[PDB]
Amino acid sequence: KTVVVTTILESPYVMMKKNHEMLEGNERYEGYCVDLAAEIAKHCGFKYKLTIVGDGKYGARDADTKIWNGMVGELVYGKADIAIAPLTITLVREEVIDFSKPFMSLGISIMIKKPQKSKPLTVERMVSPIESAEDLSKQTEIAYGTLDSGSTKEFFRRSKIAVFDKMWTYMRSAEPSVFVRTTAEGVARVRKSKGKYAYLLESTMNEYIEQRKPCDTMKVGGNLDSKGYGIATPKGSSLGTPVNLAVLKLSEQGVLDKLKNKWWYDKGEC
Amino acid sequence: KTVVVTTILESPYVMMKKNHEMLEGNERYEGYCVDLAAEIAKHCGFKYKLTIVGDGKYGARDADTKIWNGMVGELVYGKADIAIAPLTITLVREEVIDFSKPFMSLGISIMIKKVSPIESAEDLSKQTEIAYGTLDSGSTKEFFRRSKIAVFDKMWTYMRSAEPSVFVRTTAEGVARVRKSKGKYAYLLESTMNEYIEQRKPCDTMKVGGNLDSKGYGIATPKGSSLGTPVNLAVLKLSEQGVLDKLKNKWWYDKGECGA
Amino acid sequence: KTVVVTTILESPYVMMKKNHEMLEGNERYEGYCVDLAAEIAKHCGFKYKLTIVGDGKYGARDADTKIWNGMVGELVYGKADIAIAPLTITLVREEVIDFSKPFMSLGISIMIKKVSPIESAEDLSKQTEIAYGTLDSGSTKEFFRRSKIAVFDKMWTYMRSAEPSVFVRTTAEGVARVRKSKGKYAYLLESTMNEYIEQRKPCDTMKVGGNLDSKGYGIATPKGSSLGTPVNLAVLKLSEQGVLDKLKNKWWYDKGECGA
Amino acid sequence: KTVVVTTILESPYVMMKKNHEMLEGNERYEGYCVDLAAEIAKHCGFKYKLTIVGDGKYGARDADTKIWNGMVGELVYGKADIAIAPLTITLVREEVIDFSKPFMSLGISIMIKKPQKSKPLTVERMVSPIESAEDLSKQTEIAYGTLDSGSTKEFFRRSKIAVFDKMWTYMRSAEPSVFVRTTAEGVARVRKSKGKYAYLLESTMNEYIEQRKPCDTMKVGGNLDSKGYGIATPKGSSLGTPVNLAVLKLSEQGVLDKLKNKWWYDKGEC
Ligand SMILES: NS(=O)(=O)c1cc2c(cc1Cl)N[C@H]([C@H]1C[C@H]3C=C[C@@H]1C3)NS2(=O)=O
Ligand SMILES: NS(=O)(=O)c1cc2c(cc1Cl)N[C@H]([C@H]1C[C@H]3C=C[C@@H]1C3)NS2(=O)=O
Ligand SMILES: NS(=O)(=O)c1cc2c(cc1Cl)N[C@H]([C@H]1C[C@H]3C=C[C@@H]1C3)NS2(=O)=O
Ligand SMILES: NS(=O)(=O)c1cc2c(cc1Cl)N[C@H]([C@H]1C[C@H]3C=C[C@@H]1C3)NS2(=O)=O
Ligand SMILES: N[C@@H](CCC(=O)O)C(=O)O
Ligand SMILES: N[C@@H](CCC(=O)O)C(=O)O
Ligand SMILES: N[C@@H](CCC(=O)O)C(=O)O
Ligand SMILES: N[C@@H](CCC(=O)O)C(=O)O
């Protein structure tokens, strides 16, 4: 019996092939996550068919209803059996599903439009309004926001640190709304905001976008915390230990580093 | 009922209190792992007695005996209940004990006594003039042992067939040896350990290049134990809250006894 | 009894003189191959009639049909007696035809339009901005297909899985494309051919990096023939006497129609 | 029936290891040729026993006796059946044995003591007295000679080039004798001659000596000839074609380049 692997349409984890109007099956998508699924199936024998969640959300908890949605939400309800997707490992998700050991290090970073080149002897220097989260919280002339129903929204929602509390208090009463449904929408907002917008996203997508054309955006500051990407699995499933072992095996041989280099730096430019 | 805890004497993870002859119990130990164990006990609600394994090795498998030494051995043979210590998560140990979610990211890093013609691992393997070594019975010598890369295989062959034995019993002795070797030694060790060593006086050692790979530190637990899930939840909540980052800064960058 | 000699129209190995329409016989052909064949005919003592293959292919195996094309095909199938031409010695040809000792060393070279940003082959493979290709139905392509190195395999996938077809029927058209690509095309070809192209006007191409591997040009003879040993002896005598070096200098650097 | 492998004790092809007094069998010798023979026997299955010729000569034909000595000499008479050694391919040699395709590229180079660095603005440069062989022929104050009963001496004997004829004319009447018995003897004469002597040898050993400590010698000029090292085999033997195919395979997979790099450049003491 074949199992369904749920994934989110995000780059460079899963991208649409140029020739995909006629292709069918698992050959429709390319990226990091499809390679990870291929290696998982090579380490342990099973037939997998990738799918994309209709909602398109990573997964969070709704208010006053306590119903899980998104990738995690449909993984709890049994319509999916494994989520090989860039899903962060969180305490709220750890109490409802089983998470394998992280296969990708990440952190909340700062995304800003690349500032222009200051002419002043003829050397070329780079300056940026934002160099840390503290100064972004202090300043107000540049707006900032996160991705709706993601992991960073939950991180700022339940943070007792003073600076993160200030950022969250600014975010909840932001007029107009600052959150974005997709990473691409937030990136486009940074692109067309004339430097009047800061994006809070995971470091992996941030560096991939920085090293991709037209590369007019760059990351400043530092990682606000340390988290990881894990392979989801429903509670009481016979796949958690094999997938955990497979991730450990891939880490030991170094396949994960090879895929990261191939899909992050090998296709870079500028 | 009390809980038996096993750890190792490694800095800045577990150290000995300056005034420890006049103190008894758990008050004579301080460091990252001691505070971590205190918070884990607070979140779970159990009394724990911190102990140090009589053998000062982390744990491995000896030559053709199928016996676990170090902390993992005390964990599998009923001598221990939980090990909050710098125990790297690897495949081989995942089949004998339970690993919680990692609480400290790390990677294999090089360090030399202060042009730097040691830029990364490629030329270091290609340069046999200066020797190098790893910790015996740890997670690094085994990492080199079962690596399928050609460069890492060459490094393993050069490490095993070297006169004299470049392996060192304890990382402190290896640090001393590389400090007294006048640049004729590069020590392979974890990123956190190397950063802590290079961040203290006399600051005559530096980390160069980047990590050879990425790994983490896990709170080990005997297989099929009722404490694995509670400690995993405790690590998750401490990482979400940010206390782990606070302890990392407190025991790595707070004393600041050097200029960098 | 005359001897059929096969070859290809490749510069500077074979030239069609300058007024070939006014000449007939083997007197209308000049170049390294023509003079070399003259010397072999003088040493062995046989009359030969130089011919050009109908389809100017060096030799390859087609799509799972077990058919030899080009000069090697004309040799195995009885259409030719001996090949004096730039025929690289490789594994597959040795099993179907007899090779003499190499009379010209060679290697895989990188050619670009006029510090190079690529130089080494690994650097060229890592950068996908500049496309590259090989000569179809030759030895370079086959060398790339059977290469087991990761870099060379990724190269082979790069030229094979590219849009449009980077492969070119003749090395002359590839050289023209490189000169017309404004530095966006690197052509992979033999060191001798690349050096000859560079040495000629308008001197808008240069050779960067080293030679990827070790090959040579052999004089092809069909399997189990009586002319393999005499031709090998003639090649050895010419190499010892130094006529090969003089011919290479005369047809590669004697003209010197460039500033260097 | 095990096949006897005849070789010559020359570096870096065959060198004695530090722990060789107690070792026995093929493990006594380590170097380029020994692992080349190992790969040859791995490609085509046979059992090989390593041996070293008692005479220690590469091989040549004496005058008025028509008796072949050295490695080729003992190979012709039948006491050996294959030779994985740095043996050059020559017309006189191939007339009696069946060589294989050249597994190494070689030429005749010039060996000279490395001159001192010239003081004069503070840039440090180096100069050589005689770069090309022509200058060595015109010059007389620095002596030069080949290796006795080798390929270089044979080539100079039968050379028709004017400069090479002049060099041979000088060598044949050298007082005292200029030819050296072993490559090590020629190198030592170069070191102890204070720059008064020049050595003629194949480029491979010249490169090895240049890149080996204390690296007081260097090679000037280009490559006078262009020859190669082939695997010897008695005329009419059945091992010729398997050896040729194995050499071609090793060249094609890149093994030969790996051995050259790991026995010539990898131990870069200088
Ligand atoms: N270089 S990277 O961010 O793609 C990356 C990140 C990580 C990797 C492997 C790679 Cl390649 N493995 C580790 C895993 C290995 C074992 C120890 C920690 C987890 C379990 N997690 S990680 O530290 O999140
Ligand atoms: N900054 S650090 O090295 O002290 C550090 C490193 C890490 C932390 C927390 C901290 Cl504070 N948590 C993560 C864990 C949290 C959840 C997401 C990945 C694992 C499960 N592992 S980690 O990426 O190895
Ligand atoms: N200088 S060159 O490229 O024209 C050149 C190259 C070579 C020549 C002769 C010349 Cl002139 N002969 C050798 C052959 C001669 C004998 C020794 C090696 C083979 C058999 N092959 S080679 O090393 O490929
Ligand atoms: N890199 S090198 O000079 O040691 C070198 C040089 C050469 C090698 C192998 C090596 Cl390792 N093999 C080739 C051989 C392969 C086939 C084609 C030419 C001969 C037969 N000759 S070569 O071009 O003279
Ligand atoms: N990848 C994150 C959400 C994306 C983001 O943080 O921008 C998650 O798994 O929740
Ligand atoms: N964290 C390692 C330490 C040993 C090493 O650094 O090699 C272990 O537990 O084995
Ligand atoms: N002349 C080569 C082919 C040309 C090329 O590969 O560029 C041969 O003998 O096969
Ligand atoms: N190797 C040469 C002899 C000269 C030398 O080794 O320097 C030969 O095969 O004859």
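The count begins at 1 with the first shown residue.
Determination method: electron microscopy, 3.4 Å.
Quick reminder: no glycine exception, Cβ is built from N, Cα and C everywhere.
Features as listed in Swiss-Prot:
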| type | residues | note |
| --- | --- | --- |
| BINDING | B:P86, B:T88, B:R93, B:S139, B:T140, B:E190 | L-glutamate binding site |
| MUTAGEN | B:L91 to Y (Swiss-Prot position 504) | Promotes dimerization. Strongly reduced desensitization |
DSSP three-state assignment for B:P86 (L-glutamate binding site): strand
Distance bridged by 123 unmodelled residues (Cα of B:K114 to Cα of B:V115, Å): 10
Rounded to the nearest Å - Cα separation of B:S139 (L-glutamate binding site) and B:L91 (mutagenesis position): 11
Cβ within 8 Å of the mean position of the Cβ atoms of B:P86, B:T88, B:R93, B:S139, B:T140, B:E190: remaining residues of the chain near L-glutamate: B:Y58, B:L87, B:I89, B:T90, B:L106, B:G138, B:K215, B:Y217
Inter-residue Cα distance where the pair is B:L91 (mutagenesis position) and B:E190 (L-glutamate binding site), in Å: 18
Diameter of the L-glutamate binding set by C-alpha atoms, the set being B:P86, B:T88, B:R93, B:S139, B:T140, B:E190, in angstrom: 18
Filtered B:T88, B:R93, B:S139, B:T140 - binding-site residues with C-beta under 8 A from chain A: none
Cβ under 6 Å from ligand 6: qualifying recorded positions of B:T88, B:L91, B:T140, B:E190: B:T88, B:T140, B:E190
Set of same-chain residues at least 6 away whose C-beta sits under 8 angstroms from B:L91 (mutagenesis position): none
Secondary structure at B:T140 (L-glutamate binding site), reduced by DSSP to three states: coil
Fewest other C-beta atoms within 10 angstroms, as judged across B:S139, B:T140, which are the binding-site residues: B:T140
Per DSSP, three-state class assigned to B:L91 (mutagenesis position): helix
Listed in sequence order, residues with CB under 8 A of B:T88 (L-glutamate binding site) and six or more positions away: B:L106, B:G138, B:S139, B:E190, B:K215, B:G216, B:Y217, B:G218
Those residues of the chain, 6+ apart, with a Cβ under 8 Å from that of B:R93 (L-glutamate binding site): B:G59, B:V72, B:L87, B:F99, B:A220
